[PDB]
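K.L.:
Sharing a structure here in structure tokens format.
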Amino acid sequence: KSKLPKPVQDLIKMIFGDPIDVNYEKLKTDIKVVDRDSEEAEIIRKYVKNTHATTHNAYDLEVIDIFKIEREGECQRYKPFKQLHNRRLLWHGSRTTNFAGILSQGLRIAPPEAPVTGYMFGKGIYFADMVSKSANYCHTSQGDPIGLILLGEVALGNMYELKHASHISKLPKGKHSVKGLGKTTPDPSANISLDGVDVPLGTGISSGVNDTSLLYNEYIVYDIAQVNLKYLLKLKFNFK
Ligand SMILES: NC(=O)c1cccc2c(O)c(Cc3ccc(-c4nnn[nH]4)c(F)c3)oc12
């Protein structure tokens, strides 16, 4: 019998399809249930509510559970970046079958042999500031409507801001990350701070950017150490 809280037990069952507690240990990740009544949960629910894109209208999202996560080794790996400016709490979606690998190994860059199709700024680690842009990568359906999504603190520093696909060979001098500029942005006036990290939970507005290939922002880092995975949400997709 498992000694984990029931929501964590259910998460492990979802991730692994060995005893529950043995599978938990394979993830090398501390997993804590976030209290529904907390400041953290209120912020995260608002981020989900406010940043669902008007063009992603096939479904709406219901948050079932929020977990706080701490990967083994993360404290030391992230330390060089924890003092960089412009650290932002951003979305990353993936198929459920990828999460055992993501939690144990962290987010990784696609290897040389994988196609570059789907990556407009080359192989890196990609995030959104609009929940639905990332939720689309969960590849849920009516028949299979529960997905998992991550929130990471991403150390962006000085962003190399681009509007059209470009597989850059190197970051320019002093730049730490790429930001793809979309036509729509969470309203920047509404940014708040959660534990020293910026949370862009404003409702979507026109960015006023013209001559861009993107409907919505995206953020890319090219060093796996620039990512501090912090929350994992279990989402219900309510298809319309
Ligand atoms: N994942 C996100 O939340 C996210 C947020 C913002 C922008 C993007 C963006 O362009 C991608 C790209 C992507 C995702 C998955 C695969 C894949 N291949 N095989 N299995 N999965 C891939 F080839 C490319 O992901 C994004």
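Residue numbers in this text run from 1 along the chain shown.
Determined via X-ray crystallography, 1.7 Å.
Backbone N, Cα and C define each Cβ position, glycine as well.
Relevant sequence annotations retrieved from Swiss-Prot are reproduced here:
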ACT_SITE  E218  active site, for poly [ADP-ribose] polymerase activity
BINDING   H92, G93, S94, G101, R108, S134  NAD(+) binding site
MUTAGEN   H56 to E (Swiss-Prot position 826)  Decreased polymerase activity, leading to the production of short poly-ADP-ribose chains
MUTAGEN   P112 to G (Swiss-Prot position 882)  Does not affect DNA-independent poly-ADP-ribosyltransferase activity
MUTAGEN   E113 to Q (Swiss-Prot position 883)  Does not affect ADP-ribosyltransferase activity
MUTAGEN   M120 to V (Swiss-Prot position 890)  <0.5% of wild-type activity
MUTAGEN   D129 to N (Swiss-Prot position 899)  0.6% of wild-type activity
MUTAGEN   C138 to R (Swiss-Prot position 908)  <0.5% of wild-type activity
MUTAGEN   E161 to Q (Swiss-Prot position 931)  Does not affect ADP-ribosyltransferase activity
MUTAGEN   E218 to A, D, Q or K (Swiss-Prot position 988)  Poly-ADP-ribosyltransferase activity is inhibited while mono-ADP-ribosyltransferase activity is not affected; only monomers are added. Disrupts interaction with CHD1L and ability to recruit PARP2 to DNA damage sites
MUTAGEN   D223 to G (Swiss-Prot position 993)  Abolished interaction with TIMELESS
MUTAGEN   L233 to P (Swiss-Prot position 1003)  1.5% of wild-type activity
K.L.:
Minimum Cβ neighbour count within 10 Å among the mutagenesis positions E113, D129, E161, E218, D223: which residue?
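P.N.:
Counting other Cβ atoms within 10 Å of each of the mutagenesis positions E113, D129, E161, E218, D223, the minimum falls on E113.
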K.L.:
How many Å lie between the Cα of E161 (mutagenesis position) and the Cα of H56 (mutagenesis position)?
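P.N.:
That comes out at 24 Å between the alpha carbons.
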K.L.:
Just checking, which of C138, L233 (mutagenesis positions) has the fewest C-beta atoms within 10 Å of its C-beta?
P.N.:
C138
K.L.:
Among the recorded positions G93, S134, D223, which have a Cβ atom lying under 6 Å from any atom of ligand 1?
P.N.:
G93, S134
K.L.:
Applying a 10 Å Cβ distance cut-off over all chains shown, what neighbour count does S94 (NAD(+) binding site) have?
P.N.:
18
K.L.:
Fewest other C-beta atoms within 10 angstroms of its own C-beta: which of the recorded positions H56, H92 fits that?
P.N.:
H56
K.L.:
Distance between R108 (NAD(+) binding site) and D129 (mutagenesis position) at the Cα atoms, whole Å?
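P.N.:
Spelling it out, the Cα of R108 (NAD(+) binding site) and the Cα of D129 (mutagenesis position) are 19 Å apart.
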K.L.:
Would you say which of the recorded positions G93, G101, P112 has the most Cβ atoms within 10 Å of its own Cβ?
P.N.:
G93
K.L.:
I want to check the contact list for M120 (mutagenesis position): same chain, sequence separation of six or more, C-beta distance under 8 angstroms. What comes out?
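P.N.:
Listed in sequence order: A165, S166, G180, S213, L214, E218.
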K.L.:
Between the mutagenesis positions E113, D223, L233, which lies closest to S134 (NAD(+) binding site), Cα to Cα?
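P.N.:
So, spelling it out, the nearest of the mutagenesis positions is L233.
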